[PDB]
Number of protein chains: 6
Amino acid sequence: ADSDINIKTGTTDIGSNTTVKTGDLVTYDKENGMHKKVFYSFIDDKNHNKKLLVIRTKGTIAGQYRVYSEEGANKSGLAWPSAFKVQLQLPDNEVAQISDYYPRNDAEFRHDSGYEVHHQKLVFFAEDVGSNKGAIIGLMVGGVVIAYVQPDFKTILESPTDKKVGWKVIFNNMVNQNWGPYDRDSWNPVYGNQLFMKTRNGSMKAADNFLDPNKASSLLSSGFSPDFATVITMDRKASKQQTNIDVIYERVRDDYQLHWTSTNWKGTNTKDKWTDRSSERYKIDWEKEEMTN
Amino acid sequence: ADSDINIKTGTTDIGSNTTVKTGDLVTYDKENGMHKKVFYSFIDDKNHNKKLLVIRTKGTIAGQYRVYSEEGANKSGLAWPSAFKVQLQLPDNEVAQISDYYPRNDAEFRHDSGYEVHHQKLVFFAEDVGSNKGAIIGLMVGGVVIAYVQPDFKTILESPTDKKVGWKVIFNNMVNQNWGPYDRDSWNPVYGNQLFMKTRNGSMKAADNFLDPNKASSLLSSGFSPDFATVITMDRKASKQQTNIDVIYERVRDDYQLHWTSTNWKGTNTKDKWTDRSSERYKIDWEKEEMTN
Amino acid sequence: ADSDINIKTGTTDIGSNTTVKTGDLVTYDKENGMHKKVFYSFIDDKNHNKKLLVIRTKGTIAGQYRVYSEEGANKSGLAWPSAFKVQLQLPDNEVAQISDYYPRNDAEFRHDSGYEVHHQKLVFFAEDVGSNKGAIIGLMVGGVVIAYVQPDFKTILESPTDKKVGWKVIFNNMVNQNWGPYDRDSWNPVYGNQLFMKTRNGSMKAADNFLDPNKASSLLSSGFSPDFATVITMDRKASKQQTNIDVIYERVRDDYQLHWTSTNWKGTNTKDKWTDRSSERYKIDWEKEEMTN
Amino acid sequence: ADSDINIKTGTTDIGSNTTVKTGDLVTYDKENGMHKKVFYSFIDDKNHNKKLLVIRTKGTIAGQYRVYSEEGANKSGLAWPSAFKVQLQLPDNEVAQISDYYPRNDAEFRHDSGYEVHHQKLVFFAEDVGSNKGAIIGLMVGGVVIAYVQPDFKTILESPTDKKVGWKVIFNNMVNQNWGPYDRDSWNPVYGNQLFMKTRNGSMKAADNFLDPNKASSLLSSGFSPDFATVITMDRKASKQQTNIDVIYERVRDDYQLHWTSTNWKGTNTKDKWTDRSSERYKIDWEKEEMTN
Amino acid sequence: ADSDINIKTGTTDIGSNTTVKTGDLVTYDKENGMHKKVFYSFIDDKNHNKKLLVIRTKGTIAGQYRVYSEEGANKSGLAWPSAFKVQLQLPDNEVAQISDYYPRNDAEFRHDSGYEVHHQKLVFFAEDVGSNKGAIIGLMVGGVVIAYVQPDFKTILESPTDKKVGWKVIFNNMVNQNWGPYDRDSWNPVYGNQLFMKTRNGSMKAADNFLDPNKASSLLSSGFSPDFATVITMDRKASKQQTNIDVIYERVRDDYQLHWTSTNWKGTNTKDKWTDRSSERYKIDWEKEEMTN
Amino acid sequence: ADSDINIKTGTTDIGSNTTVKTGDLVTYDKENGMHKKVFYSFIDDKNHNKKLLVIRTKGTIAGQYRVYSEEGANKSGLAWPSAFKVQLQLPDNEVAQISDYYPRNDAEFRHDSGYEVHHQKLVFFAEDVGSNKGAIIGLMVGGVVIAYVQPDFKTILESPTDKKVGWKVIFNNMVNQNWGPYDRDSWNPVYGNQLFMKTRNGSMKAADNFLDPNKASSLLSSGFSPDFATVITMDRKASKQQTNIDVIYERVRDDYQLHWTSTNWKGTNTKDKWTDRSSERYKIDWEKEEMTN
């Protein structure tokens, strides 16, 4: 931090003794089921060399975890979201730049606990008839245990540029009732993909053998609510003080097909079957310090 | 946070150097057993592009965990709440929008600790008669342990829109005396659903074999007290500066039927048997900055 | 929090730039052994739509854990508190309302750590006479461990209304010397209820076989000191600016009867044997902003 | 801290009651896939003996984890980043100096838990025919267990000078699906380097047997976003108040070659195969307190 | 703290409502590879009885972990830093004094967990031919486990005076790849000192059998960056308001000699083989409140 | 805290809106190897009924862990500090009083984890020749494990008065290389006291068989740096506004004698062999608010 270099905290930061122009822009795409909000803040710090626009994408991208097709009591299909995405893209001809962003790709870790342990035991068994017999045992304990947090969904900052930035929320692993973790690539020759199978030998029709969304992560059913900040920077001397920025929300829906083998249930997962995109273009006026749609 | 993008903290936030108009609106629905409160705050930040209304739904939704019917000493019935809900809905013809909300669906996790560990042991047993015999053992430890917090009730943000928003509190799992977790879908062929059975082979009448509410989560008996914030936003230039917002509280009550098999007790759970809704319409005056019922 | 919706912290709160009228009201009920205190704060925020009164019930409700009757060396009786209670009730004809309260029924949890772990071992024993014999062992580790905090006494918010609110402190479990947890419903056919038995085969008279209060939770002997806030709200336009509020403290005392079987000691627990209530009526003057008894 | 020497906190720090001149400088090297940002802050504290420039290198160095060459279904090649680097270098003829920097090389640790534990057991087996036989066992537990955090990537401060400073982010260890940690130097005679092998006996072509970047650390695919502060200091009396500073970003890409042995897959790792450098020269004007490219 | 004695926090501290004169003094000793910085702060608190100078030694002492000599493929030599040191010394004839310093020798601890645990088991084996045989086992668990943090390098405050003060960073223990901790005094009759041996039976020349510095602590290769504060105090009435203070940095380099036994590798460690000292004399002017070199 | 009694924090504290007169008094006793510092703060709070003097004893008491005498290769002697002490004593004829002090004797604890756990196992072994034989095992786990922090040195507040106060730092336990804890009273009939023995069967002369101070706690070699606050209080109306206070530092040095038995090494510990005291008398002027020596 700025204190670790012997500088008073908050001294190098921006926004001190300046007027900030905030605003909200909301809109609901019913077809794609997206509540999109943009919280924009214009900062003209006279001591800063550029005008700043802080664009916080927010809202909720409904997961729409839902059974979409039934071909009878033996087959069914589930649309489940495997990924969300948010992208802000400036046209290549613009003078503005994507100076900063948050969150970023924090360096994670795995707690690694190694073992170098020695045990010794001395047993000397005997009988009432006068027979003694014994052993001395030396036991070595070694190896490693790796422990870390395994979240259901990861958040990732896609490779950004001076014109494009983007976050993606990705499905990493899911824990079923008690059968253990499962991912999109899991494959059991017997049951196929057990990701969303309520039971393996169920007597109900396929449409009813899917996990109840309440048990599963709420990101799948209710959706995911991003809070992603981006910092645009413009030069005051630029002749063109108006820009157009494309804000894009995406929901990638995979197809979980459940089939009856006449013996047990089998599950297959088709990736990126559907992609639901909602793109809006926002006009940014740097002189009046406003944003509109 | 706004510090991670080199911006002074609190600079982009709203409510700086402005007068906020607060208020409380309380009412008790005796029939549905709901204490409803709305804490409203009007914010007209001249630097913000819209008028903000922060509506915090609060109060208490009595669980009403109670025995409702007795058909003798062999059968009884318990009304127990499986879910609470709070919904704020604007009519489709309104100009206002549901800009923001809290709490949201935070991404949860499960601590995943994997094992790759090696043990070696060397035993060499002997007898006093001159007989030696031994073994060398190599032992592998592998697999994973998953540990996470399992709360009795989850809080969830239902898929919102620009006109409707809603939270639901859901029953996830309950721990009986020491018999382990149980859910609404638990089913033992012997005892059926052991969710609220005080004893399996009790000699008392069914009505007395139900768990004492004090032992169980207080959400079931005393109730649940929400604190849910929503942020409405209106354009200052809109001709109609009056709106009507419907605040809805719901208690979903399931029926736990306890039966005597002449050998032991059996429990069944009928979901969403009853639904108790309390809806109020609040008139919002954005010019006088007030809310009324 | 209000920061999570992009609003400066403390902006929507009450009490900014206003004069608050505080006061203390104390009284000791010797008969019921209750030190009752009420800390009242009148808040007239001109920007708020109602007058607020924050009533913090405090003090100490002596547990009075005590031997009350002795019928000889074989029988004795202990009065021990199983529950405390605090209730604030407004008469039904009043215009005021119980807007808010604290503490509430926080959603608790139980840390659930599940296991899916595999072990493999390979033993190959041998003798010096030339005889080898071995085994290969595959071991499965599964199940769950549930770990949570188990306090001696719970605090609960009884189902409130717009006129009545109430907290109850309840005895949940107690740990004896080292014999494990015990509750009011514990029953051993041999010893009955071992909740407060110092010893099972004691040679002393019954009155001396009870747990020393110092070993036990201080809530039983010295008592419990509540800190419970309630928020009354009144409309400024109401013609009647005087109200009467009933503050009630209760101590529920159960009877632990200890008997000699001529072989060992047995304990029985009669619930809610006695109920000690101390009720006071406080006159609230909203114009002079004071409270009196 | 400055409080531990009886000095009021923040008293010895810089930036109190002074005007700070901030700025952003952004640029995207498409060829090397680097988003470079420099956040500069000029501090002229009249009570300080020198002018300070705080240069925070930021941005994102795309990992570019990607299959680069395929020679058929038996061989493939992956370019994966093993290291990132950021260097600020002043020409030797300059009067300015690199006074400070952050982050630095914090002293790490390993939790060392040693054991000195004794167990004793006494077994006395018997048969119904009247034969008793027993043993007394003394068991010693000793040794040590070492547990520490093992991150995927380390951050390091290269040996700095008064003209050059530099950070390097280094690949330390990676955890595959569940096969354990692997590093650049790992070598199995059977499989070679299993760092990025999706499967050992896969039937797919080599290009498809590489780990999905989503599973792997996002530093490899999306990239790494530095936040590295440096503090330049200049004497006010220096005649030459203009300097040129070279900011350098580097991505070191190693080649992971995957080969088919007709039995299983083998992996080899060629270190530092490619080095992608993006260097910019920034003109620093200490009189106008600005930086340009 | 000052609050624990009923005194408002920060009241007894220095630097309140006074002007502080700061400064940086930087210099790079190429020969010894030291980046030396001194951050000085002059404090003349009119309410304090003396003038204070806070001297924070900072910078980086390059470890210079490096192979220095090769006599062929069987022998090699590594210069590795075992200790860093920083010393501030005033000449004995000066009137100034070393009033305070930081960091100091904090009292450490070792978590000591003792055991007094009892287990009992009852086995009763039987055969289908009608033969029963059993045992009752009582098992005692006792002893202690000691767990504490074992850092690679310790920081120590050498015995100070009113004229000399000094910190030393010392090599305590290092963890090799997975062979366990090693120190300067470790000695295996087979391998000697295994501190920096990459492999025990390597086929490469000695110079290539040394640990890669990236694997090892960065203090060895990149170096150590001190932050050590000292507080000089002078009497205002002293006639001589100029002083000379000697700031000394030291790097102690040990020689790790690796030899080939024609069977395996052996390592020896010669302590304090080289000592690299960089001493500077700083002129302190207490009247103009400055420091120079 | 003062908030828990409904009082604004810091309201009852001292030092609000008053001028505080600070000062440092330093001196080095070479013979006893003590760097003594006194940080004094005079507080005359007009709202307080007395004048306060906060005296913080600080500095460093060199441990002087050192070999003092050698009688050959078979015997040696080590002077090691077992205790430090700081005492402030007012003459009995003074009007001033020792009102307060810090640190004090905080109530410590030991984490006590008790066990009441049941295991059951069912084994049923069989042979291929048609012979089955089995057992059912019930296992009880009980007892307690006590875990707490065991520091090398304790800090203690000696029984104070209105004229004398004193802290003592005491040697509690030390951990050797890996042989376990040892104290001053430890005694092995074979090796005597193994507190500072580098090896048990060493071939080096006794003087070289002592633990290296770097391995041991730095309190022994470099020393201990106290920070002990005392609060003197004087009545303003007292005629004699001058006092004399004796500040005393002590180092208690024990003698660790190491002897050669011609078989192994033996260690003996003579307690409180030497006591090194450094006493200074400070003149306190309450009118001019100063302290001198």
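Numbers run from 1 along the shown chain.
Cβ coordinates come from backbone N, Cα and C, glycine included.
Within the same chain, residues at least 6 positions away in sequence whose Cβ sits under 8 Å from that of B:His35 (mutagenesis position) are B:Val26, B:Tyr28, B:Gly59, B:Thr60, B:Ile61, B:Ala62. DSSP assigns B:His35 (mutagenesis position) to a strand. For the mutagenesis experiment B:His35 to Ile, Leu, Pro, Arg, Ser or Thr (Swiss-Prot position 61), the note given by Swiss-Prot reads: No oligomerization nor hemolytic activity, wild-type target cell-binding.
In Swiss-Prot, the entry for mutagenesis B:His35 to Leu (Swiss-Prot position 61) states: No hemolytic activity, reduced oligomerization, not toxic in mice, no effect on ADAM10 binding. The structure shown retains the original residue.
DSSP classifies B:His48 (mutagenesis position) as strand under the three-state reduction. According to Swiss-Prot, the experimentally introduced change B:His48 to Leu (Swiss-Prot position 74) is described as follows: 7% of normal hemolytic activity, reduced toxicity in mice.
Under mutagenesis, Swiss-Prot gives B:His48 to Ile, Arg or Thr (Swiss-Prot position 74) with this note: No oligomerization, altered hemolysis, near wild-type target cell binding. Using a 10 Å radius centred on the Cβ of B:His48 (mutagenesis position) and all shown protein chains, the other Cβ atoms total 21.
For B:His259 (mutagenesis position), the same-chain residues lying six or more positions away in sequence with a CB closer than 8 A to its CB are B:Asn74, B:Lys75, B:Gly192, B:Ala206, B:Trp265, B:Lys266, B:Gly267, B:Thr268. Swiss-Prot documents B:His259 to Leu (Swiss-Prot position 285) as a published mutagenesis change and attaches the note 46% of normal hemolytic activity, slowly toxic in mice.
Swiss-Prot gives this note for the published mutagenesis B:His259 to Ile, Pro, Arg or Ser (Swiss-Prot position 285): Nearly wild-type oligomerization, hemolysis and target cell binding.
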Which ones, out of the mutagenesis positions B:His35, B:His48, B:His259, lie near enough to chain A that their C-beta is under 8 angstroms from one of its C-beta atoms?
B:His48
Could you tell me which of the mutagenesis positions B:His35, B:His48, B:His259 sit with their CB under 8 A from some CB of chain C, listed in sequence order (or 'none')?
B:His35
